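Engineer: What follows is a single structure, and I will ask about it in a moment.
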Amino acid sequence: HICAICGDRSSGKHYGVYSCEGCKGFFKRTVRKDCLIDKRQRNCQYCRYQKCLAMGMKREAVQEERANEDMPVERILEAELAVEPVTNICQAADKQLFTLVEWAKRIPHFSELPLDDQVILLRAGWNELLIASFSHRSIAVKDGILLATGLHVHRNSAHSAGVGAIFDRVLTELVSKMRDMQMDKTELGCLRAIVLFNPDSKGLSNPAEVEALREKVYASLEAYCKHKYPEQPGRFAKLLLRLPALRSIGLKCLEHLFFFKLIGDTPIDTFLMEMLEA
Amino acid sequence: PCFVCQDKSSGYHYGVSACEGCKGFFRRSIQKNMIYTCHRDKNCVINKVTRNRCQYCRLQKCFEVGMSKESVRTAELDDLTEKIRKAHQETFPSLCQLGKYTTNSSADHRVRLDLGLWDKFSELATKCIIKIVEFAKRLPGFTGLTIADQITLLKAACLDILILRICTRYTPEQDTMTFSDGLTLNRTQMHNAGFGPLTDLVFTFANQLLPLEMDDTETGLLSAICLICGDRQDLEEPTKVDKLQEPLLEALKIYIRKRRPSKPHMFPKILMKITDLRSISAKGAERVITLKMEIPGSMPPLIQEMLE
Amino acid sequence: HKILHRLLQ
Amino acid sequence: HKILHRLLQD
DNA sequence: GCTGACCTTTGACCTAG
DNA sequence: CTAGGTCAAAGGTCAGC
Ligand SMILES: CC1=C(/C=C/C(C)=C\C=C\C(C)=C\C(=O)O)C(C)(C)CCC1
Ligand SMILES: CC1=C(/C=C/C(C)=C\C=C\C(C)=C\C(=O)O)C(C)(C)CCC1
Ligand SMILES: [Zn+2]
Ligand SMILES: [Zn+2]
Ligand SMILES: [Zn+2]
Ligand SMILES: [Zn+2]
């Protein structure tokens, strides 16, 4: 049981002769596209090919024909670097919203998409975007969060105005999980790129391209999890699993802001006031 | 002759004269619930020299000549896959195995609530919740767990299981859903039975499940993943819940891409339907407390005990 | 929560 | 209004 | 861009009822 | 005589140099 072409190990007969996988692929590609030979030196097309034909390989046995480069993690790396009680968090939300508008223009194909499409995609999942932002920004501190204005918010002070259950939802279902699994900035920008390219948004003009960009984000993030963490088998799936909790938190989160708006007590910045008023 | 590829026959297989290659192709396709995608016009003619080229064309020609789908009768991580397939198929009969029937109670245009369909729908809901806990038991390692944490996971995922299961019973041509006893309701009767504002979105979810082409195995695994989730509040042993759900995720991926070679992007989509399921069940949970006052009697025991 | 307990055990 | 629309305007 | 180790799919042959 | 099952030998992919 030895290759009759270069003496390599063989599992069986191919094209009529005992051979290895190297001689197999070489012969197949040579037929499709039209000197001592051992495993040490099998890589002269004559000898190699001539020895394959000499040992009895049949050309008629060949049958007929049967980190990415359009959404590379390269641009997400560049993005997260490029940009990065109740009234203070609304403050930081308004400060961050400008930088979110800026963070849109750094995703490879976000600029080429249409005029309405930009505004719809951006003000459709802005709250989940910024919630992901400071949720990933709050990995260091334990039971609190860090805003975009250097403000620490936590414990009963964060729990003071009947807004502690949602704070603990963010701390338990997002912050502590991101810390426990050590999510990279790249993976963060990929998740926020998926939240960004939401094809189920209303009034979208030709949302198929949005969903396609979301496909390329899926594939590029997945291949990135293949290269960066090959030891971790389930890295892409369980980081995707973070999005359901993000939407669930963002819902009650946004409704809190809704009642807060329609009671007129909290001074809400105008740019923030827009996204709440569709 | 072979009616598919014009080759030497080996007998009448699955209803027509066929060769051994097409026989094995059809058996492998039906047994493993394969999904093929053609890279051309799906016109690719199949014969003696042009075989394969496109698997969807070959299977399509098998169904055009009249092969009977009815006649048809790594491993470490696939074991639990087959186990959950058994559990979900024995705790929820699939739509194409129910002799379904209809009713005519408030079937034209919508009303606020129909008491009778709320009654029949209530006993049906209690039944399906029982079988939901039965599906939970037969999951690998769910029994050997903290009782308070099992109650936590079931309390948190019961509505998601209900919406997913009832949305795997949808008929697009009639815009109808069918329950576990054959009771088939249209959108109007679903609204009148006690769905209300949920209806429109729930049915929406149903249509969003149609392009995914999920089978019973993928639905069972997704159900288990919604059940076994380490993000539920008030968990006493959440890390072991997450560890218990990891192999379900990996097995779901291996299975999904096992049934779809040309669509290696369906695992993130089928997994991301959970993102919508969260909001749907999140509004349904309070839809129950809106149904609290509209019923003259009271809420059935298991429904209120599992939904609050 | 009687139903859950009786069902589990 | 068009605050975001004008923020992406330039 | 070719290479080749590693995986999946096909089909001629087989056994049972 | 036709199911389902088997496994050598075709096909394919895609880091790594
Ligand atoms: C979740 C959270 C709130 C919503 C914040 C929103 C909608 C965006 C935050 C942006 C920030 C604050 C970014 C940053 O830190 O860089 C509210 C007000 C409901 C109260 C509790 C904390
Ligand atoms: C429990 C129930 C509700 C939802 C049921 C859903 C979403 C599916 C039921 C599926 C059944 C009951 C299938 C079967 O018959 O097997 C809602 C939120 C309307 C509130 C009233 C009680
Ligand atoms: Zn060789
Ligand atoms: Zn030479
Ligand atoms: Zn044939
Ligand atoms: Zn084709």
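Shown for chain B, in order and in Swiss-Prot numbering: 87-159, 181-415.
Note: Cβ is positioned from N, Cα and C throughout, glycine not excepted.
Found this in Swiss-Prot, in case it helps:
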type	residues	note
MUTAGEN	B:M120 to E	As a heterodimer with RXRA, reduces transcriptional repression on DR1 and reduces transcriptional activation on DR5. Reduces binding affinity for DR1 and DR5 DNA elements; when associated with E-366
MUTAGEN	B:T188 to I	No effect on transcriptional activation in the absence of hormone
MUTAGEN	B:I191 to V	No effect on transcriptional activation in the absence of hormone
MUTAGEN	B:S369 to E	Reduces transcriptional repression on DR1 and reduces transcriptional activation on DR5; when associated with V-123 and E-370
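Show me how these features fit into the structure around them.
Structural biologist: All protein chains considered, the CB of B:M120 (mutagenesis position) has 16 other CB atoms within 10 Å. When secondary structure is read from DSSP and collapsed to three states, B:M120 (mutagenesis position) falls in the coil class.
If you draw a 10 Å sphere around the CB of B:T188 (mutagenesis position), it holds 22 other CB atoms from the protein chains shown.
Listed in sequence order, the residues of the same chain lying 6 or more apart from B:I191 (mutagenesis position) and placing their CB within less than 8 Å of its CB are B:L246, B:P247, B:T324, B:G327, B:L328, B:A331, B:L355.
Under a cutoff of 8 A between CB atoms, and with a sequence separation of 6+ in the same chain, the neighbours of B:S369 (mutagenesis position) are B:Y122, B:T123, B:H125. In three-state terms derived from DSSP, B:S369 (mutagenesis position) belongs to neither a helical nor a strand segment and is classed as coil.
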Engineer: For B:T188 (mutagenesis position) and B:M120 (mutagenesis position), what Cα-Cα distance in Å is obtained after rounding to a whole number?
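Structural biologist: Counting only the Cα atoms, the answer is 16 Å.
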Engineer: Just how far apart, in Å, sit the Cα atoms of B:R159 and B:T181 across 21 unmodelled residues?
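Structural biologist: Flanking Cα atoms: 24 Å.
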Engineer: Specify the secondary structure state of B:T188 (mutagenesis position) as given by DSSP, simplified to three classes.
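Structural biologist: Assignment for B:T188 (mutagenesis position) reads helix.
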